[PDB]
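As structure tokens, the structure follows; a few thoughts come after it.
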Amino acid sequence: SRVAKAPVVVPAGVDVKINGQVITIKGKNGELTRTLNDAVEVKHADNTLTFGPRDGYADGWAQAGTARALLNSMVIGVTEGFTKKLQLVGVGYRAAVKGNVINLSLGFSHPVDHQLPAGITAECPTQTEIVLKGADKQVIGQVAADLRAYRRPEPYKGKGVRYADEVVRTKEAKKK
Amino acid sequence: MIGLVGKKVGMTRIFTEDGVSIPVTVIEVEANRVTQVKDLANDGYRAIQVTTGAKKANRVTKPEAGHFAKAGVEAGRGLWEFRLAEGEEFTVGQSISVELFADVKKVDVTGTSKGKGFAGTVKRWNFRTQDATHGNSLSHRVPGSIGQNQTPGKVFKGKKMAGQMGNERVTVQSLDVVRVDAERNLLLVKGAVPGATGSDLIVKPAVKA
Amino acid sequence: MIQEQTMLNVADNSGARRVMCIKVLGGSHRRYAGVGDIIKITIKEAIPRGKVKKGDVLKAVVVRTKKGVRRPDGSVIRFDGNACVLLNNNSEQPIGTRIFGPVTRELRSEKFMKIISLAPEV
Amino acid sequence: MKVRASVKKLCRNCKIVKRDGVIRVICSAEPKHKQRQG
RNA sequence: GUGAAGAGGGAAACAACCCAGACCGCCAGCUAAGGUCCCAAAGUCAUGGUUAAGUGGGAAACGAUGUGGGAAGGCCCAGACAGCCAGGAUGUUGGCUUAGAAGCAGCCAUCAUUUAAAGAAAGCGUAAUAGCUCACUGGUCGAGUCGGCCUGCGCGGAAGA
RNA sequence: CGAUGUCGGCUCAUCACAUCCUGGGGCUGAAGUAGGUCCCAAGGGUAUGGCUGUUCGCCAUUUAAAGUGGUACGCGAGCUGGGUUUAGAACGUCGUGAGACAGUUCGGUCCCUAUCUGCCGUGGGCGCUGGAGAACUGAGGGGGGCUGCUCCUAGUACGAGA
RNA sequence: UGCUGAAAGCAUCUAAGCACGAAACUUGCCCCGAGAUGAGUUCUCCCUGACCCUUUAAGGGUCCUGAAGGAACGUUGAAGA
């Protein structure tokens, strides 16, 4: 509602196409196509993007608000992209990467292989830190969540895979 | 992949160099001749129909004689067909030998089990007999109770009772193939297979890989 | 084929001479013990000077069976009686100092080394 | 996770949420205040 | 009052519930209770609202930013509420039960300066300390926002062969 | 009440889930092994003996567990008859007595050739449209679904150590 | 358990959308199965002569031909009351 009433400025060099309710955006990373809710209408609004709820839908304002956030996310992604940093804490933890596959050893008896999806790049500047980049925020969050799910951090030593900018609660055995 | 039709020929054992003896069932798998090839266009599914053995000229009926003559295949006993796996093709009149089992290790054998006739619950469903003494009267091998009371008021379907035992097709799967002899048309498989001597068996590669 | 209530002879010299099997271990509803299965037994009559007295429950291992054992080539080994060796209920550890009579090689489980070593034959 | 029939804001950092028609309480400070049935 | 000693229609079936008291015949009409999408006779009828739960078509104490309406009330472009880079100090390690409670166990006052601004103290956390927040106070965007009462209809609570 | 045989045992079961084991999870005063509690889950599995008529219970030794209930406290036109509950007899107690006692002991006839429904098997008739002989697709239905221990990972992670 | 995400400038697994997630469910394994009257599909085999009648109808009657195949009978079976 309030967020919907805030057009987002489209920077130069970004192409926006409105095929009915489908939106295609092209920047410098790739083409991002998203299908939009039928309860929200969008016009080119040269130099800006505007969203309006069509009459006949009680939640029209809410759908506009989420739609505006999604469009901003894609605009930022195509313009610059999204990066996430993951840290591995624990003795004997490796995060080697090669090609389009991530190799991890989180103390399991067998190696862990993860197949990244298209449009996602992984880099390993250090053996324990891994940085992922992509054109959209939803996929990176999902991929990072999948990586984290392999070894959830535990609250006695903060081991496992953790996000670079999160706080992990720690506790100690009281008597035994 | 397709199977083959063979005849059970008794049982034997093979002595290995290390001493252990392997009980093997001997299956006579002579050349299997393809009589008809099915396709999705006509039959809606792809299969090959094969025949084996021989039949008396005066015993094969005219409808069967014409069916064989169309494929140019000598008349055999019975007909069986196997579904295809989409990875292989066959032509009418082609002969299939036991050599295709050279590279396999497990097979599934299907056949008709020996017929025990009308069998009691003790023999059929391993029911426990009642006491032979201590007052028992005419109830030594009787099934016992078959229902609860008025509340159900009936005997549930699928109840275990006396009846025909054996004489139905059963499959023994994951049998080790011990030896294949193409020139003599033999297939030694470790274990026992359903049916008596001289009964037709169907051998196909194990599906529970 | 040793089941509950079965009489067994004692191969060792722990002082027991006849024992009763009261349970077959190693599985629920297990029926009978094999060549080298652990069983729970009670001593029915022993040497007065022995270290094991009558009416005590302790584990045992079968070494000989009348039914016999089957070899991989089809051969079988049969004996004129059933014999066992006494144990300690916490660690297997046959308490006997010597064992009389032949013992089959089916007990070579990387563990019964003491039994086989003391065995006069095999 | 408490599955009690009554849900309350035990501490300041407790939020009431509705998910799949079920009223839950989520706490960002201590997991002990997380409870499902509301 | 009804049944017993009353058929008929309705409540799926159901003496005693609702409508209604069968003299006989009719391939005539109008109504009662109850009904009108199909089984199954008659409105997929008209107007204004509510419900998202298959509620309707079982069940309470109690719980909750479900949703509709009403009466108000506090703060609000001398610019509110939530956010954003900020501040949150000095004795008050207290006399007091000096074992340490120092604001975070209580006797106790509940003082006082810098002041755009702060209390001798609300939460988490230490044997007490320490430490991290919030009370409160600056600056940008910036317009509504906040907490209760009355209730309509819903959700959870809600497991049996 | 012109008759619905009422405790246990055996045989045979079937359903519910308020789950005993196995499976998936939250919290923990969860270091790890092992636990506590709650949520989801009924696919399968879910002891043998001594004493007593016993169910139950105590005891002995196993298992991953020896689940709780419904089904005429499931099941005697399927079996037994130990308890209780006819007639004999005795003990204690009550009564002058005949006799009585959820007081105790010894002994003591359990019928039925299955018409219908149901269920387990197996056939005849007709139909499916000119008739006949074969091989199939598959709607639909049923069966099966349990798990221990050892080794490697590793004596690794964890832990002051154990 | 989540990712993104407004309603409610924040937050939020949910309202739109996208992910995983159990011996439970559907399938996968084995068996029955077209009486599945919704009675299915494919292959092969056999029959292609004349007279009349009427209330001229998917009608009835007579002569000659009766094929494929089936049944029956016999010898029987590791099939079977």
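For this deposited structure, the header notes the method as electron microscopy, 2.4 Å.
In case you wondered, yes, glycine gets a Cβ from its N, Cα and C as well.
Around the Cβ of C:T97 (mutagenesis position), 9 further Cβ atoms fall within 10 Å across all displayed protein chains. According to its DSSP assignment, C:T97 (mutagenesis position) is coil. Here the residue is the original one, but Swiss-Prot notes a mutagenesis experiment at this spot, C:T97 to A: Reduced RsfS binding.
Spatially close to C:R98 (mutagenesis position) yet at least six residues away along the chain are C:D12, C:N13, C:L118, judged by Cβ distances under 8 angstroms. C:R98 to A appears in Swiss-Prot as a published mutagenesis result, with the remark: Reduced RsfS binding.
While the structure shown retains the original residue, Swiss-Prot records the mutagenesis experiment C:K114 to A with this note: Reduced RsfS binding. The number of other Cβ atoms within 10 Å of the Cβ belonging to C:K114 (mutagenesis position), over all protein chains shown, comes to 14.
Here Swiss-Prot describes C:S117 to A as a published mutagenesis experiment; the accompanying note says: No change in RsfS binding. Shown in sequence order, the list is empty: the chain has no residue 6+ apart in sequence with a C-beta less than 8 angstroms from the C-beta of C:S117 (mutagenesis position).
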C:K114 (mutagenesis position) and C:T97 (mutagenesis position), Cα-Cα, nearest whole angstrom:
10
